[PDB]
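Participant: Structure provided below as structure tokens; questions to follow.
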Amino acid sequence: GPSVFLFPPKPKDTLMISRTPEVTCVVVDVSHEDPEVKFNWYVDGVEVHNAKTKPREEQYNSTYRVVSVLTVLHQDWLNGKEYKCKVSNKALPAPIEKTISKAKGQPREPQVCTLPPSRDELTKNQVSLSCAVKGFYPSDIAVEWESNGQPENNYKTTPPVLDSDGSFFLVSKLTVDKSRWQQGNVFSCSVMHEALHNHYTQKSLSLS
Amino acid sequence: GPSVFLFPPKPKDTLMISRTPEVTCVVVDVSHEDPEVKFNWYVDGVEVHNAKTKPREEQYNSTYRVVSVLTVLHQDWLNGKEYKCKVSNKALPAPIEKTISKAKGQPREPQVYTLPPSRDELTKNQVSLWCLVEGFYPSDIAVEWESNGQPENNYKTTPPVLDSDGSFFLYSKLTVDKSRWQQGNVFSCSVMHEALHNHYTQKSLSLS
Ligand SMILES: *[C@@H]1O[C@H](CO[C@@H]2O[C@@H](C)[C@@H](O)[C@@H](O)[C@@H]2O)[C@@H](O[C@@H]2O[C@H](CO)[C@@H](O[C@@H]3O[C@H](CO[C@H]4O[C@H](CO)[C@@H](O)[C@H](O)[C@@H]4O[C@@H]4O[C@H](CO)[C@@H](O[C@@H]5O[C@H](CO)[C@H](O)[C@H](O)[C@H]5O)[C@H](O)[C@H]4NC(C)=O)[C@@H](O)[C@H](O[C@H]4O[C@H](CO)[C@@H](O)[C@H](O)[C@@H]4O)[C@@H]3O)[C@H](O)[C@H]2NC(C)=O)[C@H](O)[C@H]1NC(C)=O
Ligand SMILES: *[C@@H]1O[C@H](CO[C@@H]2O[C@@H](C)[C@@H](O)[C@@H](O)[C@@H]2O)[C@@H](O[C@@H]2O[C@H](CO)[C@@H](O[C@@H]3O[C@H](CO[C@H]4O[C@H](CO)[C@@H](O)[C@H](O)[C@@H]4O[C@@H]4O[C@H](CO)[C@@H](O[C@@H]5O[C@H](CO)[C@H](O)[C@H](O)[C@H]5O)[C@H](O)[C@H]4NC(C)=O)[C@@H](O)[C@H](O[C@H]4O[C@H](CO)[C@@H](O)[C@H](O)[C@@H]4O)[C@@H]3O)[C@H](O)[C@H]2NC(C)=O)[C@H](O)[C@H]1NC(C)=O
């Protein structure tokens, strides 16, 4: 029988009005037999009609894969609406239903703090700048660095970590050339989270 | 039939000579029809005979659980020797063999940096002290906080994060009363890792 995998939007997509959050319903192991696949979509049990389904695509294992994509309204996802994908196929005993929704829990607003390099590390070639984000809930969050109007990619961010008070924290470490910090370039940590005003805050850091 | 799980020593136990590192071989789903389990232990393929096996213990699913514990020599573990557990049971077609050893790879020394709280934060009643540990390999590590020789264990530490040069980093966040910080008490981050001199370093942090 076919199997169904239901995927959520990316957090950043739900937090920025100009992005396009989508829920993706993927069906695999569709037979030659019985290649017809029907999608029904429901939001809080109410059927919706505007999903965009793709033609089936045969895989190297001689089975078909078919994807239906539902664009969601940012505020619907953030308000906890439940998205159900129902998949019908003649080779199935009964239609398969999957339902997905945003992580639950009372939201808590992240506090964001930039931390300059240790004075030990000024003799290293590069320095590490630190963006600590603490006290947030739920754990879905996006953290990004930039400078002079361009993204700075040479960073890594820890997973969210459950703190003692039940909130999450993480740290993002941006590595830059020392000269470039000496220089006095300003670096900025952008944080996107449902519990922030405008779902966005930025903190900047430069040599003092 | 039964399942076997093989667990390494704690990092701290392998790194401090006074402590006692053990490898633990756990057998679950030992049924009453076949309750007798044989453990054969090997170090680099050579059988050793000093493991201690402890009385089988009856779980709430009525099945059993038998545990053998092998004491390891610190330098054997650190030099990459392989520890093999072989579990023999009547119910089992052939004995199950599990092998474990230290995480492989060329060691790299942790760089340890303490970062004071952000000024932003001085308005709460608690402050966050950070201990940034970067550039280390393998990921086995222990990170602890103390003040005046005593454990401060009101802290949380991120998991190791694979960094863009293939080494690891993490942060440990210690939360303390603002008063303790304001009054100048000294706090210390201690790190234990195989690539450190004496497997140990400490870095302290205080207000001017
Ligand atoms: C026949 O072949 C098919 C097709 O496979 C391909 O072709 C074959 C011939 C080989 O060449 C394969 O190597 C090829 O890939 C096989 O189909 C596979 O079946 C698996 C089940 O049997 C299924 O496993 C499940 O995978 C889930 C994760 O899927 C993610 O991540 C993987 C990488 O790990 C990636 O390959 C998948 O495509 C999928 O990727 C995500 O897709 C979603 C939807 O597009 C993305 O979300 C969207 O992203 C956009 C932006 O891009 C936007 O934000 C939207 O808002 C958002 O919705 C998402 O970004 C992608 N992520 C990544 C990282 O890429 C697992 O979660 C799942 O686990 C669950 O179930 C397990 C049991 O099955 C449990 O153990 C577990 O606990 C979980 O509950 C499964 O592991 C494969 O995904 C599926 N492959 C594809 C391509 O569909 C088929 O199996 C095979 N049949 C036979 C008989 O051999
Ligand atoms: C009947 O019941 C038993 C017992 O069930 C428990 O008790 C009952 C009363 C209920 O409460 C249950 O809910 C309880 O679980 C069932 O036994 C279980 O079988 C599972 C297999 O089906 C097995 O899953 C595997 O777990 C591995 C990790 O186990 C860790 O962590 C869990 C907690 O997350 C813990 O339950 C285990 O005890 C074990 O804990 C470690 O123990 C070692 C050994 O002592 C510790 O290491 C030693 O510690 C000492 C100090 O204590 C000292 O430091 C030594 O130096 C050191 O050696 C270690 O500290 C403990 N770690 C932690 C984190 O606690 C997984 O890794 C494994 O995954 C692997 O396989 C997967 C696929 O199978 C893969 O995804 C993956 O990649 C891995 O390869 C499995 O998931 C359960 O552990 C096991 N539970 C116990 C207690 O043994 C039994 O199955 C059930 N029967 C039936 C029919 O259901």
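All chain B residue numbers match Swiss-Prot; in order, they span 239-446.
Looking at the header, which is where the method is noted, we find X-ray crystallography, 1.5 Å.
The backbone N, Cα and C atoms fix where each Cβ goes, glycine too.
Pulled from Swiss-Prot, these are the listed features:
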{"type": "DOMAIN", "residues": "B:240-339", "note": "domain 'Ig-like 3'"}
{"type": "MUTAGEN", "residues": "B:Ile255 to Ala", "note": "Impaired ability to activate the classical complement pathway"}
{"type": "MUTAGEN", "residues": "B:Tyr302 to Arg", "note": "Impaired ability to activate the classical complement pathway"}
{"type": "MUTAGEN", "residues": "B:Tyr302 to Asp or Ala", "note": "Enhanced ability to activate the classical complement pathway"}
{"type": "MUTAGEN", "residues": "B:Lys324 to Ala", "note": "Impaired ability to activate the classical complement pathway"}
{"type": "MUTAGEN", "residues": "B:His437 to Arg", "note": "Enhanced ability to activate the classical complement pathway"}
Participant: Whole-number Å distance between the CA of B:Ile255 (mutagenesis position) and the CA of B:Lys324 (mutagenesis position)?
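Facilitator: One finds 28 Å between the Cα atoms of these residues.
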Participant: Quick one: give me the count of other CB atoms within 10 A of the CB of B:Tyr302 (mutagenesis position).
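Facilitator: For B:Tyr302 (mutagenesis position), the count of other Cβ atoms within 10 Å is 19.
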Participant: Please check the mutagenesis positions B:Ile255, B:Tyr302, B:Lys324, B:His437 against ligand 1 and give me the ones with CB under 6 A, sequence order.
Facilitator: none
Participant: C-alpha of B:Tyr302 (mutagenesis position) to C-alpha of B:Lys324 (mutagenesis position): distance in Å?
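Facilitator: B:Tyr302 (mutagenesis position) to B:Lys324 (mutagenesis position), Cα-Cα distance: 18 Å.
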Participant: Expressed to the nearest Å, what is the distance separating B:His437 (mutagenesis position) and B:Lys324 (mutagenesis position) at their Cα atoms?
Facilitator: 32
Participant: Looking only at Cβ atoms, how many others are within 10 Å of the one on B:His437 (mutagenesis position)?
Facilitator: 19
Participant: Should B:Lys324 (mutagenesis position) be counted as helix, strand, or coil on the basis of DSSP?
Facilitator: strand
